Structure formats: structure tokens, C-alpha cells
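Take a look at the structure set out below.
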Amino acid sequence: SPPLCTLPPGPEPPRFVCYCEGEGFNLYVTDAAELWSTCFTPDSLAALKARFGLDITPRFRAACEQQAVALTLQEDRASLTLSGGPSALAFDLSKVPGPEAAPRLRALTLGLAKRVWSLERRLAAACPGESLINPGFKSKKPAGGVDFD
Amino acid sequence: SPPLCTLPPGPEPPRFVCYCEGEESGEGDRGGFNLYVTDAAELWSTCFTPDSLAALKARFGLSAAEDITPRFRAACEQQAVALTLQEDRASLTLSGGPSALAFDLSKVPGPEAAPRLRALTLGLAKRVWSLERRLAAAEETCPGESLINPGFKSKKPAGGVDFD
Amino acid sequence: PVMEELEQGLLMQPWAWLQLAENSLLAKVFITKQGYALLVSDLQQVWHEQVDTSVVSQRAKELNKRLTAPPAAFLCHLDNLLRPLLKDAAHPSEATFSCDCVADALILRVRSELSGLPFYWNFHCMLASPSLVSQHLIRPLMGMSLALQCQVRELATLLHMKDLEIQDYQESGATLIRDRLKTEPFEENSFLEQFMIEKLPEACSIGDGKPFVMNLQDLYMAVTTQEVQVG
């Protein structure tokens, strides 16, 4: 159950959708046309964890369920604020190239469709040739001699 | 929650998704019935016209006022959808109803399909969120025998004197 | 071609029960923007009608004057009025129905309120031709009977296999625990003899045709579709 959230989630149609995957895990936020990813790396991830004293996945899921995620966009930069723990955590993202992202949107759409189908289904129910005389010896055809073609 | 289904059926990863739009209920804006089917890379739409709608309805023994959405939803539930892809055309066969239905689809222009794809993605995300919230909320949160004394007939209540 | 599509649609449609002021009928209606086709019966006679846009417009103008509607809109409204009644009965209709059996013809009058205003229509159904009557009632019924006989034979074979399995269980050194759950051997002749004298009198009563529509419509539709596909 990969956590995800939408903004706005109220009666107004959502504009942006945020999620996480592959815990090179990077938070992906998309407007269905453009994307923003953290592009985390093991060294950068370790440095961030040390700075914040650190898994973020449980906190991210708790915020998404409680809709405690704050978005900000400015040109190609995006800022996320996550709340629910002792101290809110801030993350930055840059506009990932479109050519590299197109497979990402395709995979996200396919996974969303699969999840929709699965969750709807779940909610609905709620030795020829062996010689007979000598076993173990293959039967042998009688000698036909010379049969001209 | 417009009816939709993904193909091919089974545990294999999805490779095609089809859904229907139009015929909105109520007195508000109403659009003609249409089918949108995408592989997440290319989109096909019916591009129907009122004459086309009438011809399609009459071809399969369906009345003009008949609604096709219930049949589409029932077929999607039964996973009775088959697809045949040509170079630039697609044929969809539906067997969810008593009589098989055939639909023809053509590739949507890319410039017009891209906004359609974005809207479809946003709608799918919204439906995923709504259904996940709903699931989280719902899944967890002898005649004339006295009954008192068998073997003795139930005596009638004492009435007394009842003048005729 | 439009008439051909109307005929095919009428053939595809299943029978429905209609409750008039006093009597009852079995009806099949197929309405398209080009006209409509109707077939009514009462288990004694069959009447059929088929009209095109021009006839529909003329009849609408002559019956309910002061109404200026194209034939397509009138046909759509007629469908909206009729289809809910045929699909289900004993529900809010507000659409009076009456029948007049004139010499060698039938007139079915339907009255309704269209957005709070009168809306009248009349079906002038003449006696149905033997070919159409046969194709719509006789051959499908024979096919349904043959299919049901095949189903009965299959169920009898399944019962025989189950009896053989029970015999094997009994002969394999077994001892039934619950004596009440003891099914006697199944004999086709004995079962038929019991049925024909116990349940046939009550199971063969068509009445007004309600059981036919309530029970044997899916089989009827399947048989009609198979016949259409064959030819």
C-alpha cells in the first residue's frame, strides 16, 4: 500500500499528487504534466538523516492519511513540509527532465489502475516401444533386409 | 466512479485501461457517450456523433433512449472485454450482456490526447485517494394446546356474563 | 434497412407483462429514432404493428394536436414511458393503458402526463402474420423445451454418478452416522411417474402468462439469439 496524497483533497478537484516509492527512494510530486523529485542519494540521505536524527515512510504515511502535507512551488523548485512527528521536516525537489519522467508517469498510471481494480474487487467481497517379453529392453523391429525405394 | 477495466486480465502487470464518459445524470451539462482507452502512451477515443450514436444503438438492437453505461459496468465487472489492435484502428468486443457488442476506436491526436491523459491521471489519483479512504473507514471502523403447559388445552379467558 | 433493424430489435427483445384496466397482455416493443415495432398477445391471439417516422408524426399530430414535436422526440418519449413499465411492474407509472378489440384489429391506448401535460398515443395492432407469430412464439418455445429436456437428462446423469459414488462409499466398509441424511436410489421412471401425477397439474398452469415472463425469459432470449445467429 504505497502511501500517497492529493492537494486539494477536499471537494475541489485535486491539483497535485505526491507519493513515495522504492524505499534510490525519492518523493515524487506531479501535476499529471510535470514532475518534481528529491533525487536522494545514499550519501545525501545519510546526511539528511543525521541532520534530522534518523524511517520517514511511517511519518509520510501518517501525514498523508491525516493530510498533514504542505506544498510550495516556485519556478522549477518545490518545497514539502511534513508534520506529525516531534518536529516538522522540510524537503526540496527540482524539476526532473521530461524524457526521464515519461516512463515514471506511465508506470504510475498503470499502478494506479491496478490498485483501483484490486481495491474495488476487495471491497466487492465485503513407454511405447518397450518389449513386453523383456522389460527394460526396447522393442526391436524385425530385420527387413534390403527394401529398394 | 465511471465504469472502467484494465486488460489483460490476470496477475500480469496491466497493459491497457478502458473507461467510458458521458451520459451524465441530472439536469446539468450532458455530453454524448464516448469510450476512452489508453495504454498510458497512446489514447483512442470513439469520436462519436449523434448520427453515429443512433446507428450504433440501432445496430445492436438497442433503443435510442437506452443507456449503455449499465451494460459497460456489468461487462467490466465480469471482465468480458476483448481487444484487437490494427495499425491505426482498434476493435473492442463486449460479451457481458446477452448479445455481443462491437466498438470501433481511432487514435486521438497527440496534442489533444495529452490534456486528456493528464486529466485521466488526475482523476485516477482522486479516485484512488477516495476509495482508499473509504476502505480504511469501512473495513476497520396439536391445535389448541397451551404453550406454558404442554399436554393441556389452553383454557379460554374467563369472560363472565355477556348479554346477547 | 431501417425496417430490418426494427424487426431484428423486436426479435431480440424479451416478453413483458402489461396490466391494462381490466385484462393483461404479453408485449414486446422495440423503439428507435426511425420508428418502432410492437407485438402483443393474450395467449389466444397475436397482434403486430410497425411504424416509421412519417406515420409516427401523422399519428402524433392527429391524436394530440397543439403539440409540435419531431418524430424522433415523440419516439424517445414513448420509449421512456414504456420501457420502465416492461422492465418492472407495480411501480409508480402514472400511465393509463386501455385496449379495444375492434373487428380483426386491436387498439392499445396509452395516456400519460409529459411534464404535467397530456400525452396520448395509440397502437393500431393488426393480427400478426403466421410467419412472424411462428418465429416469435413457436420455434423459440420448442427450442426452450428441448434445452430443458437436455438439462433434465444431464441432471439425471449427475444424480446417477452421485448414486454410484454413494454406493462405493457404502461398500468401502463405511457406516452412515446420520441416518436421516439417507437419500434413496434415483430412478428416472419412478421420478417421472411421481411428477406427472403430483406436480404437473400445478406446474403446467400458464394462467395469464405471468409465470412465462417470470421464469423462462433468459432461456427464451438465448434461444432467440441462437436462432438469429444460425439464420
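The numbers used for chain A are those of Swiss-Prot, and the residues that appear cover 5-27, 36-66, 71-142, 180-202, in sequence.
Method of determination (from the header): electron microscopy, 2.8 Å.
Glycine is treated like the rest: Cβ placed from N, Cα and C.
Listed in Swiss-Prot for this protein:
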- A:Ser134 to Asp: Phospho-mimetic mutant; abolished interaction with DNA-bound the DNA-bound XRCC5/Ku80 and XRCC6/Ku70 heterodimer; when associated with 145-D--152 (MUTAGEN)
- A:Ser134 to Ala: Does not affect interaction with the DNA-bound XRCC5/Ku80 and XRCC6/Ku70 heterodimer; when associated with 145-D--152 (MUTAGEN)
- A:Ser184 to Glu: Abolished interaction with XRCC5/Ku80 and XRCC6/Ku70 (MUTAGEN)
- A:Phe201 to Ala: Abolishes the association with the non-homologous end joining complex and localization to double-strand break sites. Abolished interaction with XRCC6/Ku70 (MUTAGEN)
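Overlay of Swiss-Prot feature records on the structure.
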residue: A:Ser134; record: mutagenesis position; Cβ contacts under 8 Å, 6 or more apart: none
residue: A:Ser184; record: mutagenesis position; Cβ contacts under 8 Å, 6 or more apart: A:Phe190, A:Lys191, A:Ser192, A:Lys193
residue: A:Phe201; record: mutagenesis position; Cβ contacts under 8 Å, 6 or more apart: none
Inquiry  = For A:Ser134 (mutagenesis position), which of the three DSSP-derived states applies: helix, strand, or coil?
reply    = helix
Task = According to DSSP, folded down to helix, strand and coil, what is A:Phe201 (mutagenesis position)?
result = coil
